[PDB]
Amino acid sequence: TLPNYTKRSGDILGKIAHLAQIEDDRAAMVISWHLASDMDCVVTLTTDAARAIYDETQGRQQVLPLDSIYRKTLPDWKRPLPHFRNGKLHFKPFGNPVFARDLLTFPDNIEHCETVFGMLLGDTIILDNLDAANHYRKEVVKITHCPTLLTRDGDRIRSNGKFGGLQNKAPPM
Amino acid sequence: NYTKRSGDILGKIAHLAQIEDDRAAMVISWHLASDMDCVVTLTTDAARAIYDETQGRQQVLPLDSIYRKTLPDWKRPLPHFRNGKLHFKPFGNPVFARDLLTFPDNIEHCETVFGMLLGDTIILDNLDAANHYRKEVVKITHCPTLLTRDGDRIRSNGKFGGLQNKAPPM
């Protein structure tokens, strides 16, 4: 619920991802992998602690302060998928794109972690396959910036456009 | 232009576009050199063809999947400006990394691919300035990659620290 400091911050998040009621075991796997793979740093609440850790480690320890992560403004209903330009459909997508966050259902007991998740996950989108993902990005980028894309096949297309390599593939089941 | 060491090529032509600050030049080239351990293609079709034949083992990056900043490109200020207001007084003189490059007439074409690959990356004087910049920028909008003239990187996701994010001595 509260902050858990570890160099293996990903492990904790990947474990919580399997706790939030996810209907697709495939989507469950890639969403947990994506967090576990990215958070190989120490997550702090504030920059002050993140840099204190950084400084004592002579910059050797990777850190990430949550106070340096942009928080979505109140109209989260008014946050549609990037294929919607001005409250209307710009292009027709494939592989059922959906915000990764929108797949999680945090129960009332451990609902205090829904915030940190929605932050760390952000605008990442889950599509069915790489063909769908590849297409989505090509089109989205014609009108706006494109977030990280994860495929239900366990693939990642980084927000910078980079895809491919074993770095961007979730281990089998 | 289709090699695995695409970063090496970019890092080399970074030292060609004359940047006044030798410190800023080092960070900008290191930043591009560190990032591309990937094959850069013009189109997704070729990037995936390379991916497929490699059984997804080779990292790729198609330029047709990069947001090529629209016509009023120059009319876009640093993030400490929003809705036509200076939101805070920043430290360490933030400046778009791209704005430091001056591509000569012979190589006026590589200016495009550079401005794309570099993107909205900002170069500040030091980490203290950068840490502050990000804390404040993120209060109003998304914050790009921050590079310090001391050779430090603060990834767009907020991650800083580790040897992954520090340029080699000189």
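Chain A is numbered as in Swiss-Prot; shown residues: 1712-1884, in order.
Yeah, the Cβs are placed from backbone N, Cα and C, and that goes for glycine too.
The domain 'SMC hinge' annotation in Swiss-Prot covers A:1721-1848 and is backed by sequence analysis.
The DSSP secondary structure for A:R1867 (mutagenesis position) is strand. If you take the C-beta of A:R1867 (mutagenesis position) and look for same-chain residues 6 or more apart in sequence within under 8 angstroms, you find A:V1741, A:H1745, A:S1748, A:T1859, A:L1860, A:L1861, A:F1874, A:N1879, A:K1880, A:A1881. While the structure shown retains the original residue, Swiss-Prot records the mutagenesis experiment A:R1867 to G with this note: Abolishes ability to bind DNA without altering the ability of the SMC hinge domain to mediate homodimerization.
Secondary structure by DSSP for the domain 'SMC hinge' (A:1721-1848): 58 helix, 13 strand, 57 coil.
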